[PDB]
Amino acid sequence: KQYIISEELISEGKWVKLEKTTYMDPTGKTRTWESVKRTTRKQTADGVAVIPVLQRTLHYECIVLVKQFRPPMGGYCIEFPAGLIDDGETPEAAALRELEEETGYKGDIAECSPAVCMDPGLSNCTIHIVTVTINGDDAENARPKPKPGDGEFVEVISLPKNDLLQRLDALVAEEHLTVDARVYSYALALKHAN
Amino acid sequence: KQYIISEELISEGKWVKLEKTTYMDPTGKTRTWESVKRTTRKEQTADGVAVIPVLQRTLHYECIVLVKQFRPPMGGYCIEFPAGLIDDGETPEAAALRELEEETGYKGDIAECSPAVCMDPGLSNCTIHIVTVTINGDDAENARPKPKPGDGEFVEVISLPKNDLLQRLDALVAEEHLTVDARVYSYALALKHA
Ligand SMILES: CC(C)c1ncc(Cl)c(C(N)=O)n1
Ligand SMILES: CC(C)c1ncc(Cl)c(C(N)=O)n1
Ligand SMILES: [Cl-]
Ligand SMILES: [Mg+2]
Ligand SMILES: [Mg+2]
Ligand SMILES: [Mg+2]
Ligand SMILES: [Mg+2]
């Protein structure tokens, strides 16, 4: 009942563009919406985010998260490891790669979502969420070697899965970080289960 | 270590703008980033809210109430938590309860309210509060609930059992052209993982 009629380019950056989308509203009326798009999509989705479940025997299972300065936010954020999928890269392979680069961990694919939207009111950006397990008792993950690209500066924060929401709430209160909405949603559901 | 040096307007729409962000990298070098921002953010602690609405009814399994809308940036229908911008002077809780009723017809009760969390912090500065609300589905007010969507708002309500959320979302994806929101998917995955 609703659909895209046309798109007008407003402003094209190197990495992001602003567009104005004309669409047919369900009453038969023509409307416009200002939308953002990345200039980099080819792929299934722009990117992957990894849910990295760090399993060590006789320890609480941890969720592995990353802290980085985000220029749009003007501040430090706590997030699942994530980045863009390379052209010709599968989402699974992008997930293990990004996980290793950002955290140094070598993980195993558990499951992979369909493409999901990040902020569909604002952008067309999508990701696959890839749940990965990390055998923290394997020698490859003993002294994990984080291999950032040029211009990445990433701190690793592992938090117990069974108290994740209370732990994140602590970090916000006392470290003045912003927690990512996907991380917070995951943590909430861990509490709301049953 | 890292911080914003300056922010220069690239292009400003009515609703969304693009900025060139200059910041200090952790090595002591100046770099730039193309940033997205909304034009609507005033004194709010966040742009918006998303509501996790838990529909509770005697002798029913609890449901998560979700909305389906056409999203011009996406060129399609998306399934998302009820959500909208916080009006100037409005509290996150009030905005959540109001957006829930407008989008679904349900009158909820506040359970909890997140700090401001980031939507896509590599792309934008957009933040929300994630507000968990319970809906008493035994109350007569919530018996035959009708959306009161605003001008240009067109919303379908989809209520799915919490105990099978991920499989139900997967079945909707497999039977139509549409996209699940990343927050919804993250919440459904943690329900499974718990
Ligand atoms: C709900 C807010 C964000 C809004 N209202 C109306 C329009 Cl038309 C747009 C837009 N992006 O152009 N955004
Ligand atoms: C990772 C990609 C999306 C990227 N690389 C470098 C820059 Cl500098 C920007 C930007 N938005 O300005 N984005
Ligand atoms: Cl798991
Ligand atoms: Mg990254
Ligand atoms: Mg990376
Ligand atoms: Mg809305
Ligand atoms: Mg609304």
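Numbers in chain A track Swiss-Prot; the residues on display, in order, are 14-55, 57-208.
A Cβ is built for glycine as well, from the same backbone N, Cα and C atoms used for every other residue.
Feature list (source: Swiss-Prot):
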BINDING   A:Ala96, A:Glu116  Mg(2+) 1 binding site
BINDING   A:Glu112, A:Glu116, A:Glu166  Mg(2+) 3 binding site
BINDING   A:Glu112  Mg(2+) 2 binding site
DOMAIN    A:57-197  domain 'Nudix hydrolase'
MUTAGEN   A:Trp28 to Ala  Reduces affinity for substrate about 8-fold. Strongly reduced catalytic activity and strongly reduced affinity for substrate; when associated with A-46
MUTAGEN   A:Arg51 to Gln  Reduces affinity for substrate about 15-fold and reduces catalytic rate about 17-fold
MUTAGEN   A:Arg84 to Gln  Reduces affinity for substrate about 5-fold and reduces catalytic rate 67-fold
MUTAGEN   A:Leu98 to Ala  Reduces affinity for substrate about 6-fold
MUTAGEN   A:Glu166 to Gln  Reduces catalytic rate 120-fold
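Cβ-based crowding with a 10 Å cutoff singles out A:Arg84 as the top-ranked of the mutagenesis positions A:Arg51, A:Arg84.
Here the recorded positions are A:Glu112, A:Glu116, A:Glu166, and the one whose Cβ sees the fewest other Cβ atoms within 10 Å is A:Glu166. Apart from A:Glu112, A:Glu116, A:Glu166, the Mg(2+) 3 site neighbourhood in this chain, defined by C-beta within 8 angstroms of the site C-beta centre, holds A:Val80, A:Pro95, A:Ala96, A:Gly97, A:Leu113, A:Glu115, A:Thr117, A:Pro160, A:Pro162, A:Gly163, A:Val168.
Here the recorded positions are A:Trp28, A:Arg84, A:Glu112, A:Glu116, A:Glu166, and the ones sitting under 8 angstroms from chain B, going by CB atoms, are A:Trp28, A:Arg84. Neighbour counts of Cβ atoms within 10 Å were compared across the recorded positions A:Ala96, A:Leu98; the minimum falls on A:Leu98. The DSSP secondary structure for A:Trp28 (mutagenesis position) is coil. Taking the Cβ of A:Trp28 (mutagenesis position) as reference, residues of its chain lying under 8 Å away and at least six apart in sequence are, in sequence order, A:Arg51, A:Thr52, A:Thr53. Of all the binding-site residues in the list A:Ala96, A:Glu112, A:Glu116, the shortest Cα-Cα distance to A:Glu166 (mutagenesis position) is found for A:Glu116.
With DSSP classes pooled into helix, strand and coil, the tally for the domain 'Nudix hydrolase' (A:57-197) is 34 helix, 53 strand, 54 coil. Proximity of the recorded positions A:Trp28, A:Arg51, A:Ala96, A:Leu98, A:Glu166 to ligand 4, judged by a Cβ distance under 6 angstroms to any of its atoms, singles out A:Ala96 in sequence order. Among the recorded positions A:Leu98, A:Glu112, A:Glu116, residues whose Cβ is positioned under 6 Å from ligand 5 are identified as A:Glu112, A:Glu116. With a cut-off of 6 Å between Cβ and the nearest atom of ligand 2, the recorded positions A:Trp28, A:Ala96, A:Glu116 reduce to A:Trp28.
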